[PDB]
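Participant: Pasting in a structure now, in structure tokens, and then I'll have a few things to ask.
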Amino acid sequence: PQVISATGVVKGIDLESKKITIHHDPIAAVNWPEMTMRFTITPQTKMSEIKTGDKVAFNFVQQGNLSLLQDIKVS
Ligand SMILES: [Cu+2]
């Protein structure tokens, strides 16, 4: 339920697998350094037009072994 806000650069988009690979900036809320992670698109994810290399602002939740995207857009 904790919504986590982050920023990063998009490294790959695979909608077939429902994955956006993001090299994210440190996330203080969860004590994460910069990482590269795949973030999962759900049917309810608020998607904007994004492409590889885009600087993005996004929100996610940790659920199961997945990082579920709430929203993502070019920052
Ligand atoms: Cu991470």
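Residue numbering for chain A follows Swiss-Prot; the residues present correspond to positions 35-109, in that order.
According to its header, this structure was worked out by X-ray crystallography, 1.7 Å.
Cβ coordinates come from backbone N, Cα and C, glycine included.
So Swiss-Prot has the following annotated:
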- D48 to N: No change in copper resistance (MUTAGEN)
- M69 to I: Loss of copper resistance and strong decrease in copper binding; when associated with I-71 (MUTAGEN)
- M71 to I: Loss of copper resistance and strong decrease in copper binding; when associated with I-69 (MUTAGEN)
- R72 to A: Wild-type Cu(+) binding, 50% decrease in Cu transfer from CopA; when associated with 45-A--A-57 (MUTAGEN)
- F73 to Y: No change in copper resistance (MUTAGEN)
Participant: Cβ-Cβ under 8 Å from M69 (mutagenesis position), same chain, 6 or more residues apart: which ones?
Facilitator: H57, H58
Participant: Which residues does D48 (mutagenesis position) neighbour through Cβ under 8 Å, counting only same-chain ones at least six apart?
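Facilitator: Non-local contacts for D48 (mutagenesis position): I54, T55.
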Participant: Under 6 Å from ligand 1 by C-beta, which of these mutagenesis positions make it: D48, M71, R72, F73? Sequence order, please.
Facilitator: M71
Participant: Among all protein chains shown, how many Cβ atoms are found within 10 Å of the Cβ of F73 (mutagenesis position), not counting that one?
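Facilitator: Here the count is 24.
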Participant: Inside 10 Å of the Cβ of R72 (mutagenesis position), count up the other Cβ atoms and send me the figure.
Facilitator: 15
Participant: For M71 (mutagenesis position), what residues in its own chain, 6 or more apart in sequence, show a Cβ-Cβ distance under 8 Å?
Facilitator: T55, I56, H58, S101
